[PDB]
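Chemist: Quick one: the structure is below, questions incoming.
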Amino acid sequence: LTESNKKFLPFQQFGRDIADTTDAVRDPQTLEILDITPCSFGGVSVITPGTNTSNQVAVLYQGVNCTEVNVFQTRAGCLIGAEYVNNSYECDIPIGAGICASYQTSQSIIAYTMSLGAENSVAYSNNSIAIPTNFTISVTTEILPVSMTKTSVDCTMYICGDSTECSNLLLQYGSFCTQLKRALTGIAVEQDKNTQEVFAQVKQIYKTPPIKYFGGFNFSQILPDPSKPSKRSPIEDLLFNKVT
Amino acid sequence: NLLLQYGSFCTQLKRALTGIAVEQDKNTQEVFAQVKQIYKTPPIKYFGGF
Amino acid sequence: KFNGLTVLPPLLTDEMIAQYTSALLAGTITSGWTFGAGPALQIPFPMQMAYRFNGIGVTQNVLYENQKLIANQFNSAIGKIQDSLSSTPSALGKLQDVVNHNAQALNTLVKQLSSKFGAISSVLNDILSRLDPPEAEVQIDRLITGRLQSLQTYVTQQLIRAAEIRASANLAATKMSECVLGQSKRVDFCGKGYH
Amino acid sequence: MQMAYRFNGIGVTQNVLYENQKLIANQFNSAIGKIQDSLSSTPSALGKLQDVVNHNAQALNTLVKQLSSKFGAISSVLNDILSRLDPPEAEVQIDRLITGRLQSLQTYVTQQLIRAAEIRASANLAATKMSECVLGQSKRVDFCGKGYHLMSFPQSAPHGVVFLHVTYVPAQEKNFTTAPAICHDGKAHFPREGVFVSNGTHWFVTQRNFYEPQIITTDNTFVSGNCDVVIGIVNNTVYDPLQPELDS
Ligand SMILES: *[C@@H]1O[C@H](CO)[C@@H](O)[C@H](O)[C@H]1NC(C)=O
Ligand SMILES: *[C@@H]1O[C@H](CO)[C@@H](O)[C@H](O)[C@H]1NC(C)=O
Ligand SMILES: *[C@@H]1O[C@H](CO)[C@@H](O)[C@H](O)[C@H]1NC(C)=O
Ligand SMILES: *[C@@H]1O[C@H](CO)[C@@H](O)[C@H](O)[C@H]1NC(C)=O
Ligand SMILES: *[C@@H]1O[C@H](CO)[C@@H](O)[C@H](O)[C@H]1NC(C)=O
Ligand SMILES: *[C@@H]1O[C@H](CO)[C@@H](O)[C@H](O)[C@H]1NC(C)=O
Ligand SMILES: *[C@@H]1O[C@H](CO)[C@@H](O)[C@H](O)[C@H]1NC(C)=O
Ligand SMILES: *[C@@H]1O[C@H](CO)[C@@H](O)[C@H](O)[C@H]1NC(C)=O
């Protein structure tokens, strides 16, 4: 309860706002208007490095002002256990509102305003041009999901096991046990179609010539490896090993 | 107490909302963080008449 | 929207977003498309515009012999963009629609707290202080089911809206990569006319 | 030769490839070798596929957990709700269990439908990337890797596809003095391809992406106009290949 500047009409007792929650109250004994504020609350996030790095953590009470709980106050809440440096680095652990945290150095946990990148000024001029004299060939990677696991559900078996007194009443919940099955079947067929569209894009099955000399370029890392039981390239084999 | 015989409903909902909240920041970074550096126009803003 | 519901601040402040857009603008002005493919290579802006005219199939001399007229047309068009964005309120209405939809969902949830849901009361304390606790469990359970269904449908609608927003953000990122960081040959992808 | 095709595609003449064939082959081989090391790293860049698998497993496990929940009934057990209660009360208890568990199924199916829509969006993106990065050379910016796209290779991965994007990145820039056009005899010469640059005393014409200077002649330039309207035109001499052959 706090003192309020509202101007209740002489007959009005309660006070409300949008969604109909009591925002103010007129005191019965002495005629005063008290604003009502909900008691503070909010999630408790734990900023931590890996347990392979340290067992030390910092605690962010988000939204909570740093009065209902070293103690720093960010627009995301209050931070406890992390020192706010005046430097700026790339974001390691995103806290929010432009504030990130990291495990740096006194090896401790620091919080800072994340840096957007190295500052650079381009030498613009009326008649100056920059032209490359050399180059590099860069191979980057993009990983893209194509499908998920196709799952079917036996609704009658799932709801209960061996039970006919189930099914007798469940029949009265008409068509709910087949709509879900139809949706799941559609999902599975769609997964198969996804794989078909992504990969089945060649009518012929082409083969590299027995001599893998392509002008000096070496494709052994991406070409199929006959040594493995599955004709998978070393990169494909590594990908299958990693994701398990 | 009654709520906690439901159990995984609230964990599901909290995880979904957290996923949405982190996806929003992923979206903003994916759109605006195209450039590796931070460029600045020269102090003289003459570009041939534009 | 503050009855167990919190609005988290975005990780990137508007200061940082403005800084990023300023960096993109400076790169485009001072280097063209070269900063989006590697190191930023300076190029006089008339020469970059001649590059772009050549890219839309118009020789360089057309720009160089019409440079003043083209600069004046660009300045006038930019001023008209300022004026047009000032007027016609339902122009930047997609962002307003997003904000209004989120506010509508939040307010619907909060005032759906007050629903009776078939129970004798919408206040837990009214049931706990009017009906005996041993048999108030049924009323409490039905109120719990109602509120759980309300929150579940809110979360599902938020997920659908987040999918829509993710599609929009993917399109915006593609447009930044292709129209801003380069010159696009895709028709009407970067506005009507030759980009 | 198709690498020269692709170099021409990105705007670089093919003699640049043919004169640097071994250097480019070595750079490509080193980058491909570094790819395997980069994948086998502690960030575990295979995050998307793992997240998909984990989301599916978590949804299935949550659906399993929802069985052992009373949902406000006497108990979540099948027989124990009948071996104890009478058929009248067991009817409403069974109704409670059925409503709760069918609600769990409906929620799971809805979440799976949303996730399947997201996966279909990703799969359509992967399909267009296969069509345009692998089956062709893409002029779209940053669509097929970062840089000037040269080519791409697909690799199957569990529940996904990995694209290796080979791109051409400029390396060692040099600053020069440029000019929109040059004057020879009261005429304005513009470069057919490339730009006019000066090392400090001489004027050459290069290609815009690689510094390969050539003497400005009437073969690299075309004439349009005169030295009156072009803002920044520079006096020079334009070599005519016809004169030495005709005089001799
Ligand atoms: C209640 O009694 C107190 C005691 O003097 C007095 O100050 C106050 O004005 C009274 N209020 C009303 C509404 O009678
Ligand atoms: C937290 O409360 C203090 C005083 O109680 C004051 O700095 C301000 O109201 C709050 N800080 C914020 C909003 O950063
Ligand atoms: C270009 O770079 C390669 C290595 O990336 C180097 O071997 C070569 O000498 C360089 N050539 C020039 C002209 O800079
Ligand atoms: C191609 O690279 C592999 C390493 O993955 C190497 O073992 C092989 O000898 C290379 N092929 C050559 C150099 O012809
Ligand atoms: C040439 O460059 C100067 C700054 O170096 C600047 O005034 C402008 O870009 C050009 N000069 C004129 C008079 O336009
Ligand atoms: C070319 O010279 C200018 C003059 O200072 C300089 O600003 C620019 O960085 C130089 N370009 C390089 C070093 O690539
Ligand atoms: C510019 O032109 C050529 C470079 O090929 C050379 O003969 C001349 O000395 C150069 N002048 C310089 C670098 O100042
Ligand atoms: C050289 O350029 C100047 C302008 O920069 C021009 O007045 C002069 O006529 C040119 N020289 C010749 C021989 O035309």
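Here chain C follows Swiss-Prot for its numbers: 854-1048, in order, are the residues you see.
We read in the header that electron microscopy, 2.9 Å was used to get this structure.
Note that Cβ sites are derived from N, Cα and C of the backbone, with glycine treated the same way.
So Swiss-Prot lists the following for this protein:
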- C:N856 to K: In strain: Omicron/BA.1 (VARIANT)
- C:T859 to N: In strain: Lambda/C.37 (VARIANT)
- C:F888 to L: In strain: Eta/B.1.525 (VARIANT)
- C:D950 to N: In strain: Delta/B.1.617.2, Mu/B.1.621 (VARIANT)
- C:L981 to F: In strain: Omicron/BA.1 (VARIANT)
- C:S982 to A: In strain: Alpha/B.1.1.7 (VARIANT)
- C:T1027 to I: In strain: Gamma/P.1 (VARIANT)
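Relative to the rest of the structure, where do these features sit?
Modeler: The number of other CB atoms found within 10 A of the CB of C:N856 (variant position), across every protein chain shown, is 12.
Classification of C:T859 (variant position) by DSSP places it in coil, neither helical nor stranded. A sphere of 10 angstroms centred on the C-beta of C:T859 (variant position) encloses 14 other C-beta atoms.
Within its own chain, C:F888 (variant position) has C:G880, C:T881, C:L894, C:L1034 as residues 6 or more apart in sequence whose C-beta sits under 8 angstroms from its own.
The Cβ of C:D950 (variant position) has no same-chain neighbour under 8 Å that is 6 or more residues away in sequence. DSSP gives C:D950 (variant position) a helix state.
Under a cutoff of 8 A between CB atoms, and with a sequence separation of 6+ in the same chain, the neighbours of C:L981 (variant position) are C:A989. The secondary structure of C:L981 (variant position), as reduced to three states from DSSP, is helical.
Long-range neighbours of C:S982 (variant position) (same chain, six or more residues apart, CB within less than 8 Å of its CB): none.
Here the Cβ of C:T1027 (variant position) has 18 other Cβ atoms within 10 Å, regardless of which shown protein chain they belong to.
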Chemist: Whole-number Å only: compute the distance from the Cα of C:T859 (variant position) to the Cα of C:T1027 (variant position).
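Modeler: With the alpha carbons as reference points, the distance is 31 Å.
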Chemist: Could you state the whole-number distance in Å separating the C-alpha atoms of C:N856 (variant position) and C:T1027 (variant position)?
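Modeler: Here the two Cα atoms lie 39 Å apart.
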